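Let me begin by presenting the structure, written as C-alpha cells, before commenting on it.
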Protein chains: 2
Amino acid sequence: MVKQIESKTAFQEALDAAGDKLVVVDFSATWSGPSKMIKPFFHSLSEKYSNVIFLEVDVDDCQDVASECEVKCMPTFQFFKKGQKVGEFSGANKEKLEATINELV
Amino acid sequence: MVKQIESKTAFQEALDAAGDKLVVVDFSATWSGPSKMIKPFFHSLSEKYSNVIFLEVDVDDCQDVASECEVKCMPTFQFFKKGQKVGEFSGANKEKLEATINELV
C-alpha cells in the first residue's frame, strides 16, 4: 500500500524491513501539478504489484530526507534494493515508471 | 538588490514596476543543496547588473506562485520582460545564468 513517510527514522526502518523487495519512493510536493497528476497512478501500481513496496515522501514534511537523497525535481522516483539506490528519474511519466519497476523487480 | 517575494500580489506588482527592465526570478527551496550553493552568486549578479531586477521566490512560502509558474526543479530561473516570460532553465549553472542575462538584457 503506499506507505506515507513522516521521518528519517521511518524511511530508514522501511528500507530495512523490505528485505529483498524493490522499494519505489515517490518524492512529491503539494505545489507541483505533475506530482498530483501521477499520484492516483502511483497508488494503482501499489495494488497491482504486491511484491514491491511503495513509499511517499512529501519534500516539505521531510526536508532532511529530501536533502539527503538529493532530490532536484518534483516528482522524483528513486528505486532501492536492499538499501542501495538502483535507479532514479524525475517527471510524471506513467509508462517509464512502470517500465522501471518491471526492469528492476 | 534581490527582492524577496512573499505573495502573488508582490510578484505581480514587481513585474509591473520593472517597466522595460529584465527581471530574473530565482525559484528556490530550503531543502535543495543546489539552490543554496548558487544563492551568493545570484546575489553578486544583482550588485553587478544594476539595470536588471532580481527576485527570489521560496517555493514553500509562495506555493501559488510556484504552481502558477509551473516550477518543476530546484532552482529554476525564469526571465521576464514586460510581463512576458522570455527564458527559463533549471539547475545551479553559474555560467549559463549570467550568459542568459547577457543574451536577454
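Residue numbers in this text run from 1 along the chain shown.
Quick check of the header: X-ray crystallography, 1.8 Å.
From the backbone N, Cα and C atoms, a Cβ is placed for every residue, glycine too.
Long-range Cβ neighbours of B:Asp60 (mutagenesis position) (same chain, at least 6 residues apart, Cβ-Cβ under 8 Å): B:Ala29, B:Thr30. Recorded in Swiss-Prot as a mutagenesis result, B:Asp60 to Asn carries the remark: Loss of pH-dependence of dimerization.
The mutagenesis experiment B:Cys73 to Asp is recorded by Swiss-Prot, whose note states: Strongly reduced S-nitrosylation of CASP3. The Cβ of B:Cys73 (mutagenesis position) lies under 8 Å from the Cβ of B:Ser90, B:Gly91, each of these being in the same chain and 6 or more residues away along the sequence.
Swiss-Prot documents B:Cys73 to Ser as a published mutagenesis change and attaches the note Retains its reducing activity.
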